[PDB]
Structures are given as structure tokens and as C-alpha cells.
Amino acid sequence: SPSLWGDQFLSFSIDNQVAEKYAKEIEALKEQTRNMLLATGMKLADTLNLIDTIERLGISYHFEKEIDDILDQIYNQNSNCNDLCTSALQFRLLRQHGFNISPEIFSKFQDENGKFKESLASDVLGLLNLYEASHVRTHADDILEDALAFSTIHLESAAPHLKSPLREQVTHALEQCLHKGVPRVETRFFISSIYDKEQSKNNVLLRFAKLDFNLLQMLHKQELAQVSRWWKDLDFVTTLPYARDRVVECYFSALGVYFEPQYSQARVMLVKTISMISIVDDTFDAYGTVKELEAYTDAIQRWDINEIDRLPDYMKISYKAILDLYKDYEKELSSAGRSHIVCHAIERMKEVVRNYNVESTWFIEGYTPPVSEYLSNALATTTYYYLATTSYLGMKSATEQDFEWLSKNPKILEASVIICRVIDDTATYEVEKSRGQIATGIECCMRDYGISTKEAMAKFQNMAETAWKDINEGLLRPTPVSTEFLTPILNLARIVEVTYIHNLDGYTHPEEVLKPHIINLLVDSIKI
Ligand SMILES: CC(C)=CCC/C(C)=C/CC/C(C)=C/[C@@H](O)P(=O)(O)O
Ligand SMILES: [Mg+2]
Ligand SMILES: [Mg+2]
Ligand SMILES: [Mg+2]
């Protein structure tokens, strides 16, 4: 299907006048908020709720240091706001920030048999925070083994009779927990559906959240326009008609990896790569021959525009565009002398191409590999090792030692890649199966373990579960690299959860899952 967006994003003229107005009041609101954080004499519950609100409002990136200092202090003090609500929240915020706070803070809320006291089933605010906390657990938090099921059943039971906006918050949470959602998406929901309708809302924070969100949206729109023109000038739409035209959906991903203004250059580099690798994918799937695909793979490994001759005219178009793109990246980074890092992204791309070729070889032979062998090849084809690597290109702070750590396939990255693989395999099984693609994950799983499609899917779900625990562990201090370089990997996993929510295929169908988000993040501004 052709792009549903049209030339809608092609042109965007920022009203510098309005943007300057927003920038100026935001700066003042920023300081008022800073002083709220630095206020002495606040109770623990009030301090935690303040930080939690600023994060959900999507403005916490302005106070990364003040929030860190406060959570550090709270971490170094340990306490018993003897209630579930404050305890679960404290646990969650500390864990999401890398502080390894003990899970035993939940002991006082469980019986002698390890299970949560059923007598808490009437504390909705406690159940909600426990619910959100249950999603940041690691392999060492067996104490929280039943937290999810427990809080879920009682939240479902209470939801219908709660007041608004709390009811909407509970219902949304049951459908999408905070820890695993895309930040801009959760922030947009919280601001206009929840906080804006909160009777006890803090008008200063709300004003701040709306203006900042809309101000950034202007930046996002500018970037997307810039990328749309770039995409239009390549004109693969008329040249390579077999390919998908989803530059908008590709941008959403880049936006999900990082939304901060300081990452503008990174987002633009990232979208172009996602967009570009998407064409290579379509070329291997619906268009090329074993001979064509073979020469394509080889040309890519050699990586020299002298190879453009050994390729069919249509593949010459893809190939040249790819080398030019990396040449542009090299050019873009000259200024800072960070052009030497481009090679890391290139090596990852070559890897994706190789496995794509193996993937098609498996399809042609009708091979159904054991899960073990399937993953050895299918993990890279998610393109995730490649996107994570690509996401660092525009991060002015990323060093050679940072890429070096990533090149070794750290557990956190591996976890994120596995999540994308198993979830995608579960959501796209039946469709790929109807295409004769018998080397699909669920199939390999079924044959390998000699189980049903249901049992296989359930197995992949456990792999995803295990993978999230690994990610949560990977965020704990001391981290192998700055948190700044872990967040992009976490966000990639989040994008997976959001794109295939309820096992709906949002990869093969944009209008089914992403359309709403794209409208709320890139079309409609939050009305003040
Ligand atoms: C806005 C965006 C980016 C939405 C979708 C993001 C998402 C998680 C893409 C999954 C990529 C997979 C794994 C494709 C193949 O490996 P295949 O076609 O073989 O399943
Ligand atoms: Mg493919
Ligand atoms: Mg698939
Ligand atoms: Mg496929």
C-alpha cells in the first residue's frame, strides 16, 4: 500500500515568533520547577510523586541531575513509608534509574507464604504502583513473582467504578504499562488524558508540559519534513515500486529511540538508515533472484562503488544510495572528527545483508532449522544490532570505546534483539506461513520441540519475558557504559512492545497500530 500520509509532512515552516514565546516562558517555568525539586522539608511520598509526575509529563530530561541527586539520597537512606503505594513507586523509580534497591521492601506486604496480602485488594493507588513496578523486575526479584497477576485482577475489578481521570489511567495501564511504553506516546497520553483532567493537578507543571511538548513537536516536524524531502529526492517510490513507502513509520522509531532536542542530528541519521535498510529488505523479499540477491550480498560485503557494475540496474539504485548515505554521515561528522565511527554501523549493515541472504537460501530450500540455528541467523535480521549501532552515530558523546562495548553484543542489546525477534515472530507467524516461509520462528520452534503453535508462541513469550528481566538488570549500576547509551537499546525494545501490542501486527500494517501515535505526536499539538 502507498503511504497514507501523502505530502502532509513535506513542508513545515516553524513560526519562530511562537517558538520564541514558548521557549521564553518554558525557561521561567523550568526554574520554578527546579526550585520545587530543590525544596527542603518534603515528605518522601511527596518527593517521589513529584519526580514521578515530572517524568510522566515528559519534562524530566530538563532535571536529570536534580532527580538523580534526590533518588541517590533516597537510595542511601532506605525507609518504610509503610504503605504499598509509596513503596512500589520508590522501588520502580530507583530501579529505572539504576539503583539496585532490594525487593525486600515488599516483604511487609506479603504473608508468611510469600504471597501478597489479599487485604490490599482495596488500595487502588497501591495496586497501580505495584502493577507498574512489577514490570521492572529482574531475575533476582522472585518476591515480585505474583505482583503482576495480583495487581492486575484487582485493578480490572476496581476500574469500572473509579473516578476520572484515575479510571482512565488504570485502564490505560492495564493495556500498556509505563516501563514498556514509548516515552513520547506515554507522555502525550498522560498530559492530555490524565494530568490535564486531574483535579489536584499542579498548573505550573501542566503548563510546562504542554508548552515543552508542543515546542519539541515543532522540532520533530521540521526534522520529518527534512527527511521527507530527502526521501522524495531519492524517488524510490517510482524507481523501486516493489518497496514499502513508510518513511513516516521509520521516523516514529527514530522518535521513539530519543526525542530530546540534543538528539536531533542522531534522529535524522537514524531514520535514513531505518528507511534505507527497509528497501534492502523488500529487495530480498519481493523481487530478487538467488543470483541477483547473491551478487547484491557480495557487493555489500566489498563496499566499493566499483561493484555497482556487477548489479542489475534496479539494485544499482539501492547500492549507490547506500554508499552515498554513509558518505553523507562521514561528511556530517567531519566537524567533530567522529567520522571514523561510521564503520561500526557499516559492519552491522553488512551483517544484516548476510543473514538476509541466508534467510532467502533457507526459504528456497524449504529448510526449517532448529530454534538454536534459527536464532543464530534471525536475530540480526531484526536489524536491531544495526539500529542500536546506528543510534550512536549522532550522539556527540559516543566514543570508540562505547561502540567497542556494543560490538561485543552485550546482554542488554541481545535482550532487546531477542524481544524484537520473538514478538515479531509471534505476531507475523500465520502471515509468513501463508507465504511458504517455513523457516519462520514459531515453525522452527514447533518442529524443534515437537509442540503446537500455541505452546511455541507461549515459549517465545517466556523468552521475551526473560529478555525484559535481562534488560532491567542491564540498567543497574554500575553500568558498562553511560546510561545515555543504554536508553536507546531500552527504547528499541519499547518500540517492539508498542508496535505489536496485543499481538497485533503493526509492522505489516501501519494503520492498525502506529497511525494513532503518529497523529498524536506529529500532527496534532496538545491544546492549551
Ligand atoms: C514505527 C516502527 C518502526 C514500527 C515497527 C518497528 C519494529 C519493531 C520492526 C520489526 C522489524 C522485523 C523484525 C522485521 C523482519 O525481521 P521480518 O519481516 O523477517 O519479520
Ligand atoms: Mg527479509
Ligand atoms: Mg516476521
Ligand atoms: Mg519476512
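Chain A is numbered as in Swiss-Prot; the shown residues are, in order, 21-548.
Just so you know, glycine gets a Cβ as well, placed from its N, Cα and C.
The (2E,6E)-farnesyl diphosphate binding site annotation in Swiss-Prot covers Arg264, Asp301, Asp305, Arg441, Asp444. Marked as Mg(2+) 2 binding site by Swiss-Prot: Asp301, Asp305. Swiss-Prot lists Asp301, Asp305 with the feature Mg(2+) 1 binding site. Per Swiss-Prot, the feature Mg(2+) 3 binding site maps to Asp444, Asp445, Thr448, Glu452. For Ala274 to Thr, Swiss-Prot lists a mutagenesis experiment annotated as follows: Relaxed product specificity leading to equal amounts production of 5-epi-aristolochene, 4-epi-eremophilene and premnaspirodiene with cis,trans-farnesyl diphosphate as substrate; when associated with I-372; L-406 and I-516. Among the mutagenesis entries in Swiss-Prot is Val277 to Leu, noted as: Catalyzes the conversion of (2E,6E)-farnesyl diphosphate to (+)-5-epi-aristolochene and triggers self-alkyation of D-444 leading to enzyme inactivation. According to Swiss-Prot, the mutagenesis experiment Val372 to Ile carries the following note: Relaxed product specificity leading to equal amounts production of 5-epi-aristolochene, 4-epi-eremophilene and premnaspirodiene with cis,trans-farnesyl diphosphate as substrate; when associated with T-274; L-406 and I-516. The note that Swiss-Prot attaches to the published mutagenesis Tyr404 to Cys is: Catalyzes the conversion of (2E,6E)-farnesyl diphosphate to an unknown sesquiterpene instead of (+)-5-epi-aristolochene and triggers self-alkyation of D-444 and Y-520 leading to enzyme inactivation. What Swiss-Prot notes for the published mutagenesis of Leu407 to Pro is this: Catalyzes the conversion of (2E,6E)-farnesyl diphosphate to (+)-5-epi-aristolochene and triggers self-alkyation of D-444 leading to enzyme inactivation. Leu407 to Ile appears in Swiss-Prot as a mutagenesis experiment; the accompanying note says: Catalyzes the conversion of (2E,6E)-farnesyl diphosphate to (+)-5-epi-aristolochene and triggers self-alkyation of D-444 and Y-520 leading to enzyme inactivation. In Swiss-Prot, the entry for mutagenesis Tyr520 to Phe states: Loss of production of aristolochene, and accumulation of the intermediate germacrene A. The structure shown retains the original residue.
Locations of recorded Swiss-Prot features on the structure.
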| residue | record | DSSP class |
| --- | --- | --- |
| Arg264 | (2E,6E)-farnesyl diphosphate binding site | coil |
| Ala274 | mutagenesis position | helix |
| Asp301 | (2E,6E)-farnesyl diphosphate binding site | helix |
| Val372 | mutagenesis position | helix |
| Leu407 | mutagenesis position | helix |
| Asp444 | (2E,6E)-farnesyl diphosphate binding site | helix |
| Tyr520 | mutagenesis position | coil |
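Checking the recorded positions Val277, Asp444, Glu452, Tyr520 against ligand 1, the ones whose Cβ sits under 6 Å from it are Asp444. Taking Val277, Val372, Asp445 as the recorded positions under consideration, the smallest Cα distance to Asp305 ((2E,6E)-farnesyl diphosphate binding site) is found for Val372.
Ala274 (mutagenesis position) and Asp445 (Mg(2+) 3 binding site) have their C-alpha atoms 22 Å apart, to the nearest angstrom. Neighbours of the Mg(2+) 3 site: apart from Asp444, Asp445, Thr448, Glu452, residues of the same chain with C-beta atoms within 8 angstroms of the site's C-beta centroid are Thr446, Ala447, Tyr449, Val451, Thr460, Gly461, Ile462, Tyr527.
Around the Cβ of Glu452 (Mg(2+) 3 binding site), a 10 Å sphere holds 19 further Cβ atoms from the protein chains shown.
Among the recorded positions listed (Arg264, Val372, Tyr520), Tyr520 has its Cα nearest to the Cα of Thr448 (Mg(2+) 3 binding site). Considering only the recorded positions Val277, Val372, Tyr404, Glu452, the residue whose Cα is spatially closest to the Cα of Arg441 ((2E,6E)-farnesyl diphosphate binding site) is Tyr404. Each residue contributes its Cα atom, and for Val277 (mutagenesis position) and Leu407 (mutagenesis position) those atoms are 10 Å apart. Taking the C-alpha positions, the distance from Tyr520 (mutagenesis position) to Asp444 ((2E,6E)-farnesyl diphosphate binding site) comes to 7 Å. Under DSSP, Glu452 (Mg(2+) 3 binding site) is assigned to a helix (H, G or I) in the three-state scheme.
Across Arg264, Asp301, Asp305, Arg441, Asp444, which the record gives as binding (2E,6E)-farnesyl diphosphate, the greatest C-alpha separation is 20 Å. Annotated pair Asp444 ((2E,6E)-farnesyl diphosphate binding site) and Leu407 (mutagenesis position), C-alpha to C-alpha distance, rounded: 16 Å. Candidate binding-site residues: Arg264, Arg441. Fewest other C-beta atoms within 10 angstroms, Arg264.
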